[PDB]
2 protein chains.
Amino acid sequence: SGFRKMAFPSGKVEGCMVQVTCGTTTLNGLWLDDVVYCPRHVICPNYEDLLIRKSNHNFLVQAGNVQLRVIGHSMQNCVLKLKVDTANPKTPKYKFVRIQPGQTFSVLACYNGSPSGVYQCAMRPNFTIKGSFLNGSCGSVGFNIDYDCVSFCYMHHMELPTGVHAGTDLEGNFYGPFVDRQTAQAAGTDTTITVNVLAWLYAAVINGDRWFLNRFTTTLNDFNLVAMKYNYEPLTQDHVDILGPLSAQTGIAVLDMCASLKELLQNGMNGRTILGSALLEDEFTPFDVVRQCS
Amino acid sequence: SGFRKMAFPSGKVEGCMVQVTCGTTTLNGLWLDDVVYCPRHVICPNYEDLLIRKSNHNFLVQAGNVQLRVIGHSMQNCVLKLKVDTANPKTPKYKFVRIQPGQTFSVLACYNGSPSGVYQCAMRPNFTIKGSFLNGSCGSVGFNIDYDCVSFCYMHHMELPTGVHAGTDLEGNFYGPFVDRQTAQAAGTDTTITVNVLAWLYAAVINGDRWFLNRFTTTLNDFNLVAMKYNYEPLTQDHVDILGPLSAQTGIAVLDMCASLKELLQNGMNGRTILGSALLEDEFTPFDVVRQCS
Ligand SMILES: O=c1c(O)c(-c2cc(O)c(O)c(O)c2)oc2cc(O)cc(O)c12
Ligand SMILES: O=c1c(O)c(-c2cc(O)c(O)c(O)c2)oc2cc(O)cc(O)c12
């Protein structure tokens, strides 16, 4: 029993973190096979100009107590690729995967190439994440693990004025309309991930929280009319199919659960809690629930 | 910026998890040097009798794809110690430390010797933890990491009727008045960890949440009179010294912050949130705050 924000074990990613120093800038890098990936901001603006003025000996790469020799450098969008002469012997099976808003992943916060903490995050609908990063965390990566394969999905770059964070996939393509330089850019308006809230309500039922249930049901369209008023994402039919397995385990139809959520939005919780929370949590996917509530 | 429930990177602990099978029972074990630690329940009651009827070949220990040969067995309180012929080459620097109620630690949830997730926990004042464990998680360990040294503080054993969890330290001594057999035992009444709530309020101020602050101050004794009414632990003078460093960074006296907490307890939050939470969080220690809000 129990339900907690659970991150993937980080061992496979810890063995890939390195320190990249160029000039007076030091950040974190990701060492896979004979390539080190890090934010191109380390060379700091026309980055093509700045990179052409660099040489291999300008990049100091340290894997713990062993310095790696850079034999090549290249840029892929906002990510720098430093070729080294040594393939990382701890390289796990991995993939570069771009995730969707509403999906979750684990973050290994790192400083000077040294992991310090691990936690779960969701990609918000506005393509920011509500992370925990201090100065020197650039290059920390987000990831999921499927069996033995690490799917890298995020590299951290910057903090926005509202305190949320922005980054790229491992191909260097930013999530959202953000750029790796100082502008007036700010996060857009955010919405609540409706499908995740419903999954979380199912997790609550699996764990014995039932006070919010009711005998009512609603139509898909009548729920979305109420969800738009409370800044919730519209629920699609495809979201109902994904919530199908959770509906069968609990014997509660999705549209049955939607009626409870509509009641929770219109009335609040009245001093009660759900899974130890006094608000509606939207950072657990249906997969996260099944993984932890199976 | 940002504040999240952050666990320690689990790599150093993942390399110690093994699978222990005796009879038809299979659970998780902890392999350090040439010793495997696991709950004595694996031999299942007079455990001294059950253990005397066992032999080394009765214990199947598997470290991934390599079976470990048991050359000795011994019991230490509720923990079994299986001596193997191979010292774990991934053994980190480690210590066995018993923690105090109110302290936090990271849990590496494991199934069949394979890590599946990592999350933060606090030892509740009633010596239970609000974990996330499914069937087959016995032997999962809780730990802190200081620099390079892993302080193991918890081994999971059982779930109580209320859904909370109970276990021992790595010497096999239970936290709380619980025993490793089926009785009518239940968790006692719990209290809120007052010093941790105050630390969390400091983290909120460091992260820009200030709406709950006020110009009032209170005495230590007048705060405890209000804390006893809301099932909060009494605040001691020693708790004020520990909150000292957080008070200096924010320029807010501890007893100044106590007046805000008293107001929050008497009035609630009135629809507002603190660090993304609608209730008062008590599972962040002062050390956890300084570590993440430095
Ligand atoms: O991508 C960026 C980045 O990596 C860093 C950064 C700089 C350092 O000196 C570090 O030590 C560090 O960890 C990160 O700053 C930035 C500042 C911006 O305004 C915009 C950015 O895009 C980055
Ligand atoms: O300490 C205990 C324990 O380890 C297990 C357990 C049994 C299994 O068969 C497993 O596969 C497993 O992971 C754990 O059950 C218990 C059941 C009790 O009533 C009391 C206990 O103290 C334990």
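The numbering of chain B matches Swiss-Prot: 3264-3307, 3315-3564, in order.
Looking at the header, which is where the method is noted, we find X-ray crystallography, 2.1 Å.
Even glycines carry a Cβ here, placed using N, Cα and C.
Some features that Swiss-Prot has for this protein:
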ACT_SITE  B:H3304  active site, for 3CL-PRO activity
ACT_SITE  B:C3408  active site, for 3CL-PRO activity
VARIANT   B:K3353 to R  In strain: Beta/B.1.351
VARIANT   B:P3395 to H  In strain: Omicron/BA.1, Omicron/BA.2, Omicron/BA.2.12.1, Omicron/BA.2.75, Omicron/BA.4, Omicron/BA.5, Omicron/BQ.1.1, Omicron/XBB.1.5, Omicron/EG.5.1
VARIANT   B:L3468 to V  In strain: Zeta/P.2
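Here the features listed in Swiss-Prot are painted onto the structure.
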residue : record                            : contacts (Cβ under 8 Å, 6+ apart)
B:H3304 : active site, for 3CL-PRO activity : B:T3288, B:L3290, B:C3348, B:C3408, B:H3427, B:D3450
B:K3353 : variant position                  : B:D3297, B:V3298, B:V3299, B:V3340, B:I3341, B:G3342, B:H3343, B:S3344
B:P3395 : variant position                  : B:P3371, B:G3372, B:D3460, B:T3461, B:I3463, B:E3503
B:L3468 : variant position                  : B:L3505, B:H3509, B:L3513, B:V3524, B:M3527, B:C3528, B:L3531
Interface-adjacent recorded positions, chosen from B:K3353, B:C3408, B:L3468 when a CB lies under 8 A of chain A: none
B:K3353 (variant position) in three-state DSSP notation: strand
Gap length 7 residues; flanking Cα-Cα distance, B:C3307 to B:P3315, Å: 8
Variant positions close to ligand 2 - of B:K3353, B:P3395, B:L3468, only those whose C-beta is under 6 Å away: none
